[PDB]
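As structure tokens, the structure follows; a few thoughts come after it.
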Amino acid sequence: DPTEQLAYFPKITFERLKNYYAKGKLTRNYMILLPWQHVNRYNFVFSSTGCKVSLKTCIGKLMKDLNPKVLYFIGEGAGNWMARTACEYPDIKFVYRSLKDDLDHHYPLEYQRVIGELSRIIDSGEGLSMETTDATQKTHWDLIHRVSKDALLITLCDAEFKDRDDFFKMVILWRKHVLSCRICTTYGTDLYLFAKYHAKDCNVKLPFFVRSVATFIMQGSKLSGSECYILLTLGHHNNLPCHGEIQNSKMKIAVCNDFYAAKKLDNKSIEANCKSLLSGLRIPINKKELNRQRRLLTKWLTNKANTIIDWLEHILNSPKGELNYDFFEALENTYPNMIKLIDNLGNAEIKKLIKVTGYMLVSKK
Ligand SMILES: [Zn+2]
């Protein structure tokens, strides 16, 4: 059942800034190296965007008002955001698109493991070329209605654009489509595009007839970043959110709010992330379990293994704290040779380490 499965997803905290004087800067230098935003994502293996952003939480009223039958997703991932959306709205259907590559993801692996069946996905994107899956290409939009004949009411883009102009290329193409499309023009100018954007400069105008409604700053976003989500529509264009706006809102959420843990614990997922971090790791991860992984080793792979145990060992010895960057900074600055950890382990393994670290801290006391 979709609604029962929603309990494995964590509560989202965000800041909404409607686009419709001197506001001093909020600053706090957190001495953190690890990606602590994955601390409440222990229940998800491949993708985990559903823990970062949600439609019922952010655009809940817009979902109720527009009441779409089909939701369009252009996110280059395993479909965890789409998986959460299926749990929130169990009668909604989906059109899925992701850039076709062997390097990255181009199939809903996470949606399939969360929901079970792909029956609700009416357009998996199968049989499409590399450019017909690329949001920055015309032919991608020309083939979006190949199955779904419903208007693009709410289009959701989680694409991570290499170039900042590539975001614009995608936006201009969305505008061109909604103002041309026989289906979409019948629905009117009350069409939306909710997309991930990296705020870098100030007073940067959006393309012609593209108006920003609100800007959402997520707790789940990388602290050191400037990633936000912007709701866009047809109307007299305004400027994109500036780098300053985001940092202050981002800081408040980091300084004040705590990371909410998931109501339920998917043991299958936790077992999977544990074996993916260190093959042989079993739950619960106690002192006896960690001493077993040490004796098993008695080489680069054996050096990488020891680094992992030593960190998980530090978590066991560390007291239970509130899930906030102040406590994560403490955890980091109390563990000696933190630089050895960052040097030995790659970006994916370091994300896997924090998912398991999070499981531990939640399982404490
Ligand atoms: Zn259309």
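Using Swiss-Prot numbers, chain A covers 1617-1636, 1642-1919, 1939-2005, in order.
Technique stated in the header: X-ray crystallography, 3.3 Å.
Each Cβ is built from the backbone N, Cα and C atoms, and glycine gets one as well.
Taken verbatim from Swiss-Prot:
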DOMAIN    1662-1852  domain 'Mononegavirus-type SAM-dependent 2'-O-MTase'
MUTAGEN   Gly1696 to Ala  Impaired cell-cell spread and/or viral replication. Loss of 2'-O methylation activity but not G-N-7 methylation activity
BINDING   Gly1696, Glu1697, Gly1698, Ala1699, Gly1700  substrate binding site
MUTAGEN   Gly1700 to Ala  Impaired cell-cell spread and/or viral replication. 70-80% reduction in N-protein expression. Loss of 2'-O methylation activity but not G-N-7 methylation activity
MUTAGEN   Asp1755 to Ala  Impaired cell-cell spread and/or viral replication. 50-70% reduction in N-protein expression. Loss of 2'-O methylation activity but not G-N-7 methylation activity
ACT_SITE  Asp1779  active site, for mRNA (nucleoside-2'-O-)-methyltransferase activity
ACT_SITE  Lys1817  active site, for mRNA (nucleoside-2'-O-)-methyltransferase activity
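All features noted in Swiss-Prot, drawn onto the structure.
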{"residue": "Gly1696", "record": "mutagenesis position", "Cβ neighbours (10 Å)": "24"}
{"residue": "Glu1697", "record": "substrate binding site", "Cβ neighbours (10 Å)": "21"}
{"residue": "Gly1698", "record": "substrate binding site", "Cβ neighbours (10 Å)": "26"}
{"residue": "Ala1699", "record": "substrate binding site", "Cβ neighbours (10 Å)": "26"}
{"residue": "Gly1700", "record": "mutagenesis position", "Cβ neighbours (10 Å)": "32"}
{"residue": "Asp1755", "record": "mutagenesis position", "Cβ neighbours (10 Å)": "22"}
{"residue": "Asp1779", "record": "active site, for mRNA (nucleoside-2'-O-)-methyltransferase activity", "Cβ neighbours (10 Å)": "22"}
{"residue": "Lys1817", "record": "active site, for mRNA (nucleoside-2'-O-)-methyltransferase activity", "Cβ neighbours (10 Å)": "22"}
Taking just the CA atoms, what is the gap between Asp1779 (active site, for mRNA (nucleoside-2'-O-)-methyltransferase activity) and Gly1696 (mutagenesis position) in Å? 4
Just the number: how many Å between the Cα atoms of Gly1700 (mutagenesis position) and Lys1817 (active site, for mRNA (nucleoside-2'-O-)-methyltransferase activity)? 15
Considering Cα atoms only, can you say which of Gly1696, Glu1697, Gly1698, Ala1699, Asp1755 is the nearest neighbour of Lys1817 (active site, for mRNA (nucleoside-2'-O-)-methyltransferase activity) among these recorded positions? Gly1696
Measuring Cα to Cα, tell me the gap between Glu1697 (substrate binding site) and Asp1755 (mutagenesis position) in whole angstrom. 9
Give the distance between the Cα atoms of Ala1699 (substrate binding site) and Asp1755 (mutagenesis position), rounded to the nearest whole Å. 16
Work out how many Å separate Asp1755 (mutagenesis position) and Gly1696 (mutagenesis position) at their Cα atoms, rounded off. 10
Roughly how big, as a whole number of Å, is the Cα gap between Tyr1636 and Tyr1642 that 5 unmodelled residues would have to close? 16
